[PDB]
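Enquirer: Below is a structure I'd like to ask you about.
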Amino acid sequence: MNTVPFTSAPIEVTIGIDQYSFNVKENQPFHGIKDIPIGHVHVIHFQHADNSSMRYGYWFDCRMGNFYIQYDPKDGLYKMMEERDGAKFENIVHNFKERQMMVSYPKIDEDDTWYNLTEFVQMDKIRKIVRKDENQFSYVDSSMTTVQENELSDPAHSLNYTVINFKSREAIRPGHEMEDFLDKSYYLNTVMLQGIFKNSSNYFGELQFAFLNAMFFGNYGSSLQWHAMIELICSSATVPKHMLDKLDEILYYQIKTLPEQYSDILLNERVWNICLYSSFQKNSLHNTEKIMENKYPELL
Amino acid sequence: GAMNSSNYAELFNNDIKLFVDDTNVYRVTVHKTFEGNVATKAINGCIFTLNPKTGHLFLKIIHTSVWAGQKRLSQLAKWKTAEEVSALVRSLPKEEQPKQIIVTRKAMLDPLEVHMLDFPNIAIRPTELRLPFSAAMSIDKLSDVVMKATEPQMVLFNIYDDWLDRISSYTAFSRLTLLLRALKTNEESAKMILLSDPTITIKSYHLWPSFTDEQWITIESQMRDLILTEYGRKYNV
Ligand SMILES: CCOC(=O)C(=O)Nc1cccc(C)c1
């Protein structure tokens, strides 16, 4: 188990760690989060009490370095930093652990939720979507736009998700206009999977990352990407069976985790109704259809 | 975006544009089978592609062989229409290519947009005008060429005959739409109006009779009376 130490908490803030969250008061003796499960990516996120504008946070993996949070009073935010001196880092974490100045990551033993949401998410792929090569962790926030959003404005601060556009020359072979528009299989299997992602694991990783950025930061472009990647599979007549079964599992856990009170802003009625009830795969997502119909029947 | 009554003079500006109407592409007769089921038999159809400024009509005849062995024909018909319009655009010299294609039915938007992806600067637009172009097959010479076709064929017409020698394209389009609306509302009565007088004939190279300016006023008034008469009959007014 690894640890993320806080120099201090000078401003009142709601802190998220993966799917959990807690409040820290202004100048409360808080010095970080311990017992973070090794083996998964994680996200530590922030929403300031005095300014709910800009949710922001950092994706990280404690296997890639020793990371700590320090508040910057000039830029007005909690910043993730890497500590190169490992003995220094261990000494500071030990002091704060001994003084019980840290919250414990509260994973229940039965609970595979975080694994289920991040199964295909790897830090190396996050760092290609979020470009800041000098850090081993990746900053995301509420307002960051995607490359596709910037085509339809700072390119350095963008989310480089894979552009999906059903009415584009990439998606439609000349001479196969009706075929390719009504059946997205070419675009899914040849262009996206064989061509860009190389395999379904990378495709699902990006889909999972987009969902998590949508949910944790309210990032609109990420929500668009998640829905597009779902709709691309559902609108394809020819999808490997293992992919459909895995997609059903991925979506089931995403819908299970989504806060009920955010369903109006996180779920696109058109896309979900199309995917569950009209698409080629309308009968292939049994677990997702069942949870959607029982949790969010209004949307449908 | 969409095209309506506010931007109606836009139809007659100097930006090349085409209307596309797909209502006569896929045409069937419905009949009982020997076992008492129902079957369709396709008949030849056509794509109506019209330049409203010049009157040039690119009538692509859709021969029934194009449906042989195909499924979901009403869907296919939209994509076939888009394919043929795209092929027409590609066949035209660059300076004759339209800047806008206006589809009479919104279901044509996606098929045409997809077929025209190679032409990002050609706007594909719907219209809020209810245009009576389905009645094209009430024009005897157009119906004749469509029904006699034994293979796919493109035939070029000027749907305004020589009217632009005497009137503007705004007025010509207004006359055309009045005539087609009348033919759509009561075809027999409209044809009686147009042909009742034997001394006025249709030139071999024309679609409509050779009315003088004053006779066209009379004809136009009779067509408006027909439309209003049929409205009263329909709604008991
Ligand atoms: C300005 C230089 O500052 C640091 O290097 C630093 O703060 N390191 C650190 C390491 C572990 C925990 C904490 C709380 C701080």
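FYI, residue positions are counted from 1 along the chain as it appears here.
Determined by X-ray crystallography, 1.5 Å, according to the entry header.
Every residue gets a Cβ built from N, Cα and C, even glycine.
Okay, these came from Swiss-Prot:
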MUTAGEN   B:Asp21 to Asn (Swiss-Prot position 1853)  Reduced growth at 30 degrees Celsius. Strongly reduced growth at 16 degrees Celsius
MUTAGEN   B:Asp22 to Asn (Swiss-Prot position 1854)  Reduced growth at 30 degrees Celsius. Strongly reduced growth at 16 degrees Celsius
MUTAGEN   B:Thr23 to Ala (Swiss-Prot position 1855)  Reduced growth at 30 degrees Celsius. Strongly reduced growth at 16 degrees Celsius
MUTAGEN   B:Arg105 to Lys (Swiss-Prot position 1937)  Severely impaired growth. Reduced growth at 30 degrees Celsius. Strongly reduced growth at 16 degrees Celsius
Enquirer: Cα-Cα separation of B:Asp22 (mutagenesis position) and B:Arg105 (mutagenesis position), in Å?
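Expert: One finds 8 Å between the Cα atoms of these residues.
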Enquirer: Among the mutagenesis positions B:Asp21, B:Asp22, point out the residue whose Cβ has the most other Cβ atoms within 10 Å, with all shown protein chains included in the count.
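Expert: Buried the deepest by this measure is B:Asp22.
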Enquirer: Would you count the other CB atoms within 10 A of the CB of B:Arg105 (mutagenesis position), including those on all shown protein chains?
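Expert: A count of 15.
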Enquirer: On the three-state reduction of DSSP, what should I expect for B:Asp22 (mutagenesis position)?
Expert: coil
Enquirer: By a simple count, how many Cβ atoms lie within 10 Å of the Cβ of B:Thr23 (mutagenesis position), its own Cβ left out?
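Expert: Its Cβ shell of radius 10 Å holds 21 other Cβ atoms.
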Enquirer: Can you tell me how far the Cα of B:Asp21 (mutagenesis position) sits from the Cα of B:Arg105 (mutagenesis position), in Å?
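Expert: About 7 Å separate the Cα atoms of these two residues.
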Enquirer: Cα-Cα separation of B:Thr23 (mutagenesis position) and B:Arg105 (mutagenesis position), in Å?
Expert: 8
